[PDB]
Amino acid sequence: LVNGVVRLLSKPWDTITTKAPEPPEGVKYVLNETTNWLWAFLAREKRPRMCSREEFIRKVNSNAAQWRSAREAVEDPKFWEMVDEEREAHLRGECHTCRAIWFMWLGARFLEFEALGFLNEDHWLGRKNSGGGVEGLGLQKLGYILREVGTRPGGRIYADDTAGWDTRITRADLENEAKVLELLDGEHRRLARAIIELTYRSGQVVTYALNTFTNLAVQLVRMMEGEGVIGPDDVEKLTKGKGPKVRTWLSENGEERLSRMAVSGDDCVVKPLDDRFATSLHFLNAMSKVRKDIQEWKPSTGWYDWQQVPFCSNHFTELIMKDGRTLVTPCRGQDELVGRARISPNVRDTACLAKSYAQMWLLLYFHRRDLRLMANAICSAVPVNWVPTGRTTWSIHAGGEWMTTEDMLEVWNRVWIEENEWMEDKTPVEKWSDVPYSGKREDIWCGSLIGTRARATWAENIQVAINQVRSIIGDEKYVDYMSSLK
Ligand SMILES: [Ca+2]
Ligand SMILES: [Zn+2]
Ligand SMILES: [Zn+2]
């Protein structure tokens, strides 16, 4: 279905549209070392813990992306009676779950959160703990990280994708992930072991942590090869004496090297010491981590400008505000931005989903002329008192600040200035007119319709369109935000 709100307020946009082989002995050895070093590094400060039923109820109630039959199920105590029976089933080491098909699916989601949730809840893949990870950072934060990684001297910036990542995960990758168990004791260990020994037959949040983990490991190996610690001769069997060299390199260099990566699941950006990384393909290919859209043995190509590197479906740009201060903001093609908002998965939400998109754009894509205007139109056409609901966060696991009834300039201020640790001057912005746009020709390159007549005619007749949507949804309180523009 189409969102009839995002649709009607965008007239100009109407007429647009059996593998992974197990690794060889040498590759298996270096990956073992690497993943041993990396678990130890991730465990150096934090202590694993079990997550409570109270934390789960709380994580279900908040914006976690039939989200609400889960909220009803949790308040049902007969759900927890079942969870108690299956938890007991698997402190033994047995498992048979994982109208009551909904309890069984959700229960499994709790048991897994209880046993392995600490990874995400205590931010084991947050940048501070993992060096190369970015867990918990929204799109306001990521481009600043790309600009740090990009700041490190060396080669080009590489951002290669694995071709179908999830199908390239090997039993060796699974074994290295399962070393988390060694970190745990007692009841926790047994509960986690029941979870893990289920893959062998997660849980998108556990999956994300484990994907990030493994990709971090993969990138460290590729870097090791790039730097000539290992090579083509070590693939089948590691040459004598190189074992200790690999451990020494992990030990003295692992942490600096991690700070030259931004890794989010299967997505990564690496700035190596030099461009030997481009031909460093022997361990990568032997790990089954074959790059997407390029012949197996053809050197990688990277970027010079951190501002054109794609990461998490976006590139990132420096923006200079009227007061001379510089933001770093996400940007992506605008057709895909509107296209997604036009998609509906009930008039209340759709209107409430349309409003989350709008408010998302005002937070993240305010620098795009058409999205600022289109966002204010939506916010003008949807009742002020309607809470934004629905999914707008698409496969990035952090964000959601736009899911408020609070004034969006207030939240813009809190995220871009107050809570921006790359904003030295904390003086607030008082008007939307002082919140910067892209350059005009940049806006156009990323799909702006500005300068065309189809959008000329929408921009000037916008109030007619807003009024039309006010009619359909009906007799409600509406505020006019169109005067924040100009
Ligand atoms: Ca990528
Ligand atoms: Zn079970
Ligand atoms: Zn752009």
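We number chain A the way Swiss-Prot does; in order, the residues shown are 2850-2866, 2891-2938, 2948-2980, 3002-3104, 3132-3275, 3280-3420.
The way this entry was determined, per its header, is X-ray crystallography, 2.3 Å.
A Cβ is built for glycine as well, from the same backbone N, Cα and C atoms used for every other residue.
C2980 (Zn(2+) 1 binding site) carries neither a helix nor a strand DSSP state and counts as coil. Packing around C2980 (Zn(2+) 1 binding site) is summarised by its Cβ count: 18 other Cβ atoms lie within 10 angstroms of its Cβ, all protein chains included. What Swiss-Prot records for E2968, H2972, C2977, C2980 is Zn(2+) 1 binding site, and it gives experimental evidence as the kind of evidence.
If you look up Swiss-Prot, you'll see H3245, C3261, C3380 marked as Zn(2+) 2 binding site. Around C3380 (Zn(2+) 2 binding site), a 10 Å sphere centred on its CB holds 18 further CB atoms from the protein chains shown.
Neighbour count (other Cβ atoms within 10 Å of the Cβ, all protein chains): 12 for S3181 (mutagenesis position). Swiss-Prot gives this note for the published mutagenesis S3181 to F: Increases STAT1 inhibitory function of NS5.
In the three-state DSSP reading, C3380 (Zn(2+) 2 binding site) counts as coil. Ranking the binding-site residues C2977, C3261 by other CB atoms within 10 A of the CB puts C2977 at the bottom.
Cβ neighbours of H2972 (Zn(2+) 1 binding site) (same chain, under 8 Å, six or more residues apart in sequence): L3014, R3093, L3094, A3097. In the deposited model, 21 residues between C2980 and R3002 are left unbuilt, and the Cα atoms flanking this gap sit 15 Å apart.
Straight-line distance between the Cα atoms of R3104 and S3132 is 12 Å, even though 27 residues between them have no modelled coordinates.
Neighbouring residues of the recorded Zn(2+) 2 site, listed in sequence order and excluding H3245, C3261, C3380, comprise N3244, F3246, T3247, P3260, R3262, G3263, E3376 (Cβ within 8 Å of the Cβ centroid).
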